[PDB]
Every structure is written in structure tokens, then in C-alpha cells.
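Single-structure report; data block below.
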Amino acid sequence: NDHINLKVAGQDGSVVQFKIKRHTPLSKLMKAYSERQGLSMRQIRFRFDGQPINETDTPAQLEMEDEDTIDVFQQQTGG
């Protein structure tokens, strides 16, 4: 029954938690989050303690234990 409780805080004043294993990439959490929230899979950015992480993350997610907070933001910058 080992699961990581990630509390992602969206810039739109949205607080949502997710329960998953610490042996998989952020692609799962990011997708399930973006898909559940109301975004796209071509414009996302996860901020963890000022460290922009992509959906293809893993090492950092593995380093964690369970109690970790994140901040989902939307920044692309065109031009």
C-alpha cells in the first residue's frame, strides 16, 4: 500500500491531489492531471521548488517519498 501523495497547485487557484507509485514517469500523473483538469498534452509545465519539470521526468519523482507539493503552470512563449 505504498503510494505518493502529490499535491499539485494550479495557477488558477486549483488544488488537486493524486495517488500513484514512485516507480513510473510523470507522464502518468501529468496526463491524468492535465486530462482531468482541462488542458492539453502540448502545453504544460510542472514547477517543483522552482525547478521546471517535463512529463518525461522520473529521477526526481523517484527521489521523493510521498509527501510532496508541486505547482502546475502554463508557459510557452511564442516568438
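Since chain A takes its numbers from Swiss-Prot, the residues it shows come out as 14-92.
Quick check of the header: solution NMR.
Including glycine, each Cβ sits where the backbone N, Cα and C put it.
Here Swiss-Prot notes a mutagenesis experiment, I33 to A, with the remark: Impaired interaction with USP25; when associated with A-34. In this structure, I33 (mutagenesis position) is part of a beta strand by DSSP.
The Cβ of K34 (mutagenesis position) has 10 other Cβ atoms within 10 Å, all protein chains considered. Among the mutagenesis experiments that Swiss-Prot reports, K34 to A is described with the note: Impaired interaction with USP25; when associated with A-33.
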